[PDB]
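Novice: Sharing a structure with you now.
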Amino acid sequence: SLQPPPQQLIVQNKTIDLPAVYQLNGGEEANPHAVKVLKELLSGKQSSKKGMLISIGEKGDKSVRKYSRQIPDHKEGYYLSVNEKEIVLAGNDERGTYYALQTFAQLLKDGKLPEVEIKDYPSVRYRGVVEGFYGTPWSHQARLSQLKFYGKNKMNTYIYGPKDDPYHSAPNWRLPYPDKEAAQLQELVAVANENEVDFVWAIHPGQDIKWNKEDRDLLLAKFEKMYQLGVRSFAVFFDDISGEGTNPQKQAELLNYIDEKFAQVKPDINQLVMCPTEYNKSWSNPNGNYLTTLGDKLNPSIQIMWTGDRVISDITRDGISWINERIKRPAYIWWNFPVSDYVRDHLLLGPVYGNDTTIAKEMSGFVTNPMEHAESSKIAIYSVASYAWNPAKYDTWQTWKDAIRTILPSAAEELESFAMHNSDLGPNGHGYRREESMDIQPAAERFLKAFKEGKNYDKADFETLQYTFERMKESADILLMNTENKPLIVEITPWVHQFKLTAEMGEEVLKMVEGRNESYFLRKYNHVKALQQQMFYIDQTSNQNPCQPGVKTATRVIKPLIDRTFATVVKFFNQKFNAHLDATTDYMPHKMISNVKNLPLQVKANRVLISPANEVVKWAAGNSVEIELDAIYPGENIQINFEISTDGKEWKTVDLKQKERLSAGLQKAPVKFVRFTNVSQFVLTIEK
Ligand SMILES: *CCC(=O)Nc1nc(OCC)c2ccccc2n1
Ligand SMILES: CCNC1=N[C@@H]2[C@@H](O)[C@H](O)[C@@H](CO)O[C@@H]2S1
Ligand SMILES: [Ca+2]
């Protein structure tokens, strides 16, 4: 299906052959980036004075004079027509002609075109991506590929602002990029121009900015150096900072100075954008004038960014009305999905949904903050492009599938099968969740309800679970060997391994449920235990980032089903045969006995810890919490917030410091046991 869907479309159910012999009118006067696409689509066909007429141009060109009343009078609009006698590709402006050609390219199938007439233009003026996350910035190659992808989906905006780029942010925002990075940025700009994308270079100076002449001038000089590299759009971000940089008068004055002294002196600057310090409703001070001050003081052509009612949120009619009244202009949305920089152990490959589809006139722009996995983010980015171009016709589910089919034609079903179970974020501090595994959830819930209570589970439900696990393994194995988009596969691989293991575990657990004899059960139980260990090894060796290390997959429905089923069936087996099989679901090589306590230990990088508790705690009469590691290690430190040994019996005390935060270095002392008993979090850090 055409993506994004045109504003107006009339199809005739004739079809016509892309002309073998054609006559091209407007090649020397239309957008050269449009003419280039057209000639690629027409190579091997004969350009000659006789034959089918193709007319390409912008309003004002000689080539499309006949069609000027058909051309929408909208920025980035176009008119496209195909019939028996002629083809017309006509923009309101140069970018419109390029976009005509991106629609044309999707219409052409097996050298044939439908007889069609289209009038199209975007509902939202600025549409795109802000690489504005924390973590590993996108590679240069990833970015080249992104920019072509934006062009094909009529996204006109790429805002460059990776938080970990030292020349964008703290500390080196005052310095020009080194030669190597500068030549790369220059190449990005050329490629963005060829795909009709505005490269917006942002700067994040607010953590140590001084409100003086010197820093003002250095900021302009940096902007000037970026102008030399080809940049024609600019932004200044004041997000996630404290101190003097948060002053709204000074922010507005700086932005206004940049406008008057730089954006108004150059012949050719397009966007000028700021992001505020209070960038969502729940974070704006009620007893405060931060947003009204920006609203009143900031020059009216300067955009202001906004994430919604919370840091992570979907955009509502009431929410956008709320911010527009204060900032006095339509908000430029920074939408925090599929960004995963706060749940880095998850991929977010689900559909794009939750945003009101009737508020196009209430937003200046709409951009998505994506994951650090660039190719993976294309599912959401394609969807956002469709949303923001034509929100009234926005179909979440269909666009999700179209995206998957574009990104991985050779294995789209397998990719969809993986993504359906890799959508949710798990629990997080922002409270933001997404649907996952919704097709199997019914059967999952019934099966488990029965099985726990005492009744027979429905056999179709059991088979649906089997079906699922089988299909999961097919998709994992096919995906891992796919070479049509190697960069995608490299990104998702650790999660593909973990997903396969989840599926294998699921199958073995269902064979425990069918429970032929005693020794079959035990073989299956041992196989599960080994798969649990394998999952632990992936979780400790893959994606070892400093925030949320490891790899979690199918967490919403599938892993809890499997874990709860295993626990249940192991309990029934213990009851039946008077045995003592361990029913725990996650492999943990360290042990933790106590009197108080059913908190599972966790391993994160070189940290061994107890899971933070809830039921506030009963502790008296020499009661102890003993942790035994699986070997002796050099101890770095311990940290606790409301004794050691290698031996078991031979103990030495440690004295904790105090800041409300108890903590003591162990200066590489050998440690295997750690014990605590009543006096005056819980994290041992070791050398790995
Ligand atoms: C481990 C996180 C990282 O790479 N850096 C970082 N992250 C965050 O939040 C990530 C969600 C952050 C917030 C405020 C200030 C600095 C920060 N640094
Ligand atoms: C104008 C909004 N700016 C924001 N800055 C931060 C981003 O860099 C993070 O990626 C995001 C989610 O962790 O949270 C905030 S939203
Ligand atoms: Ca022209």
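Following Swiss-Prot, chain A shows residues 25-620, 624-669, 681-698, 700-719, 729-736, kept in their order.
Placed from the backbone N, Cα and C atoms, the Cβ positions cover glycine too.
Quick paste from Swiss-Prot:
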DOMAIN    149-416  domain 'GH84'
BINDING   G156, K187, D263, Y303, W358, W359, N360, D365, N393  protein binding site
MUTAGEN   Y158 to F  99% decrease in activity for pNP-O-GlcNAc
MUTAGEN   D263 to N  99% decrease in activity for pNP-O-GlcNAc
MUTAGEN   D263 to A  99% decrease in activity for pNP-O-GlcNAc
ACT_SITE  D264  active site, proton donor
MUTAGEN   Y303 to F  113% increase in activity for pNP-O-GlcNAc
MUTAGEN   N393 to A  95% decrease in activity for pNP-O-GlcNAc
Novice: Determine, to the nearest whole angstrom, how far the Cα atom of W358 (protein binding site) is from the Cα atom of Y303 (mutagenesis position).
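Specialist: Here the two Cα atoms are 9 Å apart.
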Novice: Could you find out if DSSP has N360 (protein binding site) as helix, strand or coil?
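Specialist: For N360 (protein binding site) - judged by DSSP and reduced to three states - the answer is coil.
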Novice: Cβ under 6 Å from ligand 1: which of the recorded positions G156, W358, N360, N393 qualify?
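Specialist: So the answer is none.
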Novice: Counting only residues 6+ away in sequence within the same chain, which have a CB under 8 Å from the CB of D263 (mutagenesis position)?
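Specialist: Listed in sequence order: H228, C299, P300, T301, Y303.
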Novice: Consider each pair of residues in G156, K187, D263, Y303, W358, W359, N360, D365, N393, all listed by the record as binding protein, and report the largest Cα separation in Å as a whole number.
Specialist: 18
Novice: Given the recorded positions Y158, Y303, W358, which one is most crowded in terms of C-beta atoms within 10 angstroms?
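Specialist: Per the Cβ count within 10 Å, the most buried is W358.
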Novice: Since the deposited structure skips 9 residues after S719 and picks up again at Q729, how long is the Cα gap in Å?
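Specialist: Cα to Cα across the gap: 17 Å.
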Novice: Which recorded positions are spatial neighbours of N393 (mutagenesis position) here, meaning Cα within 10 Å, out of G156, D264, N360?
Specialist: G156, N360
Novice: Look at the break of 3 unmodelled residues running from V620 to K624 and give the Cα-Cα distance across it in Å, whole number.
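Specialist: Here the endpoints' Cα atoms lie 6 Å from each other.
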Novice: C-alpha of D264 (active site, proton donor) to C-alpha of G156 (protein binding site): distance in Å?
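Specialist: Given the Cα positions, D264 (active site, proton donor) is 12 Å from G156 (protein binding site).
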Novice: So if I measure Cβ to Cβ from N360 (protein binding site) and keep only same-chain residues at least 6 apart in sequence, which ones fall under 8 Å?
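Specialist: Residues satisfying the criterion: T331, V335, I336, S337, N393, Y456.
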Novice: In the deposited model, 11 residues lying between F669 and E681 are absent; what is the Cα-Cα distance separating these two residues, in Å, to the nearest whole number?
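Specialist: With 11 residues absent from the model, the flanking Cα atoms are 18 Å apart.
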Novice: With Cβ-Cβ distance below 8 Å and at least 6 positions apart along the chain, what are the contacts of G156 (protein binding site)? List them in sequence order.
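Specialist: Listed in sequence order, they are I183, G185, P186, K187, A226, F261, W358, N393.
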Novice: Please determine which of the recorded positions listed here (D264, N393) has the lowest count of neighbouring CB atoms within 10 Å.
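Specialist: Fewest other Cβ atoms within 10 Å, among the recorded positions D264, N393, is found for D264.
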Novice: Tell me whether the residue listed as 'active site, proton donor' sits in a helix, a strand or coil according to DSSP.
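Specialist: DSSP assigns the residue listed as 'active site, proton donor' to coil.
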